[PDB]
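A.B. asks: One structure coming up, written as structure tokens, with questions to follow.
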Amino acid sequence: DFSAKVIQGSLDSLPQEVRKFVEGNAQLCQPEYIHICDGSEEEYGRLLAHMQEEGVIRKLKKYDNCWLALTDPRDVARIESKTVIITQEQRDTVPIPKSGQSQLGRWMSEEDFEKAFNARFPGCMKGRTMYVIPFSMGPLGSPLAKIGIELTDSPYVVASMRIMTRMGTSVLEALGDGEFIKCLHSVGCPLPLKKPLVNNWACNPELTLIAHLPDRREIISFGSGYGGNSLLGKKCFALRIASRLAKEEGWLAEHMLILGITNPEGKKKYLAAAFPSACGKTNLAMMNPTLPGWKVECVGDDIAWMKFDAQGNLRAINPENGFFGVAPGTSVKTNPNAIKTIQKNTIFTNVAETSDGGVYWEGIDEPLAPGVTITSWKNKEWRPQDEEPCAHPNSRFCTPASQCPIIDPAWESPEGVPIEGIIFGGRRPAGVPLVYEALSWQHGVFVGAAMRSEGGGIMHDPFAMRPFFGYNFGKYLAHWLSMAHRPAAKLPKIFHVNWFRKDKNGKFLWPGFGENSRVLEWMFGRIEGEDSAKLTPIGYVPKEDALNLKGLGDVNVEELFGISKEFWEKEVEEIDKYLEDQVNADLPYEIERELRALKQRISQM
Ligand SMILES: Nc1nc2c(ncn2[C@@H]2O[C@H](COP(=O)(O)OP(=O)(O)O)[C@@H](O)[C@H]2O)c(=O)[nH]1
Ligand SMILES: [Mn+2]
Ligand SMILES: [Mn+2]
Ligand code: NA
């Protein structure tokens, strides 16, 4: 009985299964205190002041209630190589690659995991508070929501989870005796410290391990206090566990922004889009459209949970409550809506601080007044001449979603928004035109599966889900393809975009950002069934003169929309080899058929 150690809440008022979870882990981890989070303002404010008291965070004096955490430089990112999924059979988690190295997941056996777990968690919270975070992924009480309980020894996790999910007493009330996902986290530095603390940032890099056990509905994460490793909604629950539930239950859990776009006629449609990190989800979800009379509103910028309703509409929710955005490259010029969102009640991690207590980072494109100086994320004086960036490249803002000036009115509607188009895209400097439309659902799924993006080399990132599949990618393709056999299903039109095509000198061919409204306008019209497409071997592209290019006189249209037989032969052979090596016996017939159909179309150029 751990009652004597509860410093907020009551073990007696927790649902029986929740209590079991907490007490079992209190006995294992040996926390000094147990704090059952209520999610209140008062709780939050004091937690912040305490972290400030301890030097774990700094208040940024230039803003209303903004904070800065600077990490141990060993703990700056989600770490794929220490991220695993446990299942009885390896093939259920990942396909077996012919090369002996899967790019599509990282399986761990139950046996190896039990040894790892036992080498880490016993006594790991000694002399710390175990916080109990009851959270909802999705609007509270939504039929599409799922509930988690995170145990953590990190107040930084609590504060960030209050932003990134819906947490507190109301969730425990909603939960009752329902099922929930068990989320267990420790920074893995029990007191007294065995190793020196760096930058007031508790972590255990050598023992970092982020595990998922979908068959037990557990997420178990050790040694990192950072982002996707420690905020267990966000990638572990909302993509990895959730994609497996989705497969079981007949829905989709995806790495997609969700936006609502209204045309000048006042007609509105929702679109979802899957792009990998650094390929523009935040920019698109919060776009300030350049086209007069168009409006974009943000439902979410990262995760979409989608389920066909009784009427066959594909209904999407954003299961998050906030934006955990990469800060560098965010500028007033490029992304004014994100700039407005983050000016209050935001936690920043590993950005630079100006001497007047403000935030700074690469690509902020805000000149500073003469005399204003910069402290880098490594707590050193820094000047724009310097070899190193002032902010870590993976540094973040963590901001409440409700503060986005263009947040959609239906962003928390419990039944979700009806999705009429799904967009795929990444960074392709060559070959791939600005926009194309898939010929069918099956072709659209192949376009998803074929996605590549230049991020530290050109690499495959199918559906923008490479680091996030909860189970075998081949089976995930079959799941997508199965949506076509749902009677009365209204399947979204699928498009592929490329904002990032360059000429031989390395110059972007398309201005992008707000100008992408011109491409959305074409998509909108296409969903309306307008005759604005020309057929090409890779799918439909805009007709000559179909795009509104008024205001953009010097756009190399020939190169931006060019399709080269030579490029596309190479592209299909590379896709064929990748699918063969990485997916093989688990590749659905229809994906193989689409690949052969594409090859044939190109052969006839
Ligand atoms: N050239 C160009 N860059 C873009 C565009 N959209 C976003 N970016 C840049 O890509 C980087 C990451 O963008 P962001 O929207 O944060 O991407 P996310 O990581 O997918 O959410 C930033 O430097 C952006 O300024 C675009 O349409 N064109
Ligand atoms: Mn993401
Ligand atoms: Mn983002
Ligand atoms: Na710090």
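The chain as shown is numbered from 1 upward.
Technique stated in the header: X-ray crystallography, 1.7 Å.
Backbone N, Cα and C define each Cβ position, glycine as well.
Annotations for this protein, taken from Swiss-Prot, read as follows:
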type	residues	note
ACT_SITE	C279	active site
BINDING	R78, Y226, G227, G228, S277, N394, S395, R396	substrate binding site
BINDING	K235, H255, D302	Mn(2+) binding site
BINDING	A278, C279, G280, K281, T282, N283, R396, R427, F513, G514, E515, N516	GTP binding site
MUTAGEN	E80 to A, D or Q (Swiss-Prot position 89)	Abolished phosphoenolpyruvate carboxykinase activity; decreased affinity for oxaloacetate
MUTAGEN	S81 to A (Swiss-Prot position 90)	Decreased phosphorylation and increased acetylation levels
MUTAGEN	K82 to Q (Swiss-Prot position 91)	3-fold decrease of affinity for phosphoenolpyruvate
MUTAGEN	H460 to R (Swiss-Prot position 477)	Destabilization of the closed state of the omega-loop, resulting in decreased capture rates for the weaker binding substrates associated with catalysis in the phosphoenolpyruvate to oxaloacetate direction
A.B. asks: Relative to the Cα of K235 (Mn(2+) binding site), which of the recorded positions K82, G227, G228, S277, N394, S395 have a Cα no more than 10 Å away?
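C.D. replies: Of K82, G227, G228, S277, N394, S395, within range: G227, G228.
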A.B. asks: Let me spell it out: for each of the binding-site residues (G227, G228), count the other Cβ atoms within 10 Å of that residue's Cβ, using every protein chain shown. Which one has the most?
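C.D. replies: Comparing the binding-site residues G227, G228, the most crowded Cβ belongs to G227.
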A.B. asks: Pairwise over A278, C279, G280, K281, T282, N283, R396, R427, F513, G514, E515, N516, annotated as binding GTP, what's the top Cα to Cα distance to the nearest Å?
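C.D. replies: In whole numbers, the farthest two Cα atoms are 26 Å apart.
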A.B. asks: Among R78, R396, the binding-site residues in question, whose Cβ has the most other Cβ atoms within 10 Å in this structure?
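C.D. replies: Of the binding-site residues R78, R396, the highest Cβ count within 10 Å belongs to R396.
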A.B. asks: With a 10 Å radius around each C-beta, find which of these recorded positions (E80, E515) has the fewest other C-beta atoms nearby.
C.D. replies: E80
A.B. asks: Within the same chain, and leaving aside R78, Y226, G227, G228, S277, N394, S395, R396, name every residue whose CB is within 8 angstroms of the centroid of the CB atoms belonging to the recorded substrate site, in sequence order.
C.D. replies: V76, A77, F324, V326, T349
A.B. asks: Please list, in sequence order, every residue of the chain apart from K235, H255, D302 whose Cβ lies within 8 Å of the Cβ centroid of the Mn(2+) site.
C.D. replies: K234, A238, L239, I303, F468
A.B. asks: What recorded positions among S81, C279, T282, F513 have a C-beta sitting less than 6 Å from any atom of ligand 1?
C.D. replies: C279, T282, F513
A.B. asks: Out of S81, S277, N394, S395, give me whichever of these recorded positions has the highest number of other Cβ atoms within 10 Å.
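C.D. replies: Ranked by Cβ atoms within 10 Å, first place goes to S395.
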A.B. asks: Taking 10 A as the limit, how many CB atoms besides its own sit near the CB of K235 (Mn(2+) binding site)?
C.D. replies: 25
A.B. asks: Around the C-beta of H460 (mutagenesis position), how many further C-beta atoms are within 10 angstroms, looking at every protein chain?
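C.D. replies: Neighbour count, Cβ to Cβ under the 10 Å cut-off: 18.
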A.B. asks: Between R396 (substrate binding site) and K82 (mutagenesis position), what is the CA-CA distance rounded to a whole number of Å?
C.D. replies: 21
A.B. asks: Which entry in the list of recorded positions, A278, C279, has its Cβ near the fewest other Cβ atoms, using 10 Å as the limit?
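C.D. replies: Checked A278, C279; of these recorded positions, fewest Cβ neighbours within 10 Å: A278.
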A.B. asks: Could you say which of the recorded positions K82, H255 has its Cβ with the most other Cβ atoms inside 10 Å?
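C.D. replies: The residue with the most neighbouring Cβ atoms within 10 Å is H255.
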A.B. asks: Recorded positions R78, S81, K82, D302, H460: which have a Cα within 10 Å of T282 (GTP binding site)?
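C.D. replies: Near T282 (GTP binding site) by Cα: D302.
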A.B. asks: Are any of the recorded positions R78, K235, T282, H460 near ligand 3, with a Cβ under 6 Å from it, and if so which?
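C.D. replies: So the answer is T282.
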A.B. asks: Enumerate in sequence order the recorded positions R78, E80, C279, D302, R396, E515 whose Cβ-atom distance to ligand 2 is under 6 angstroms.
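C.D. replies: Once distances to ligand 2 are taken from each Cβ, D302 fall under 6 Å.
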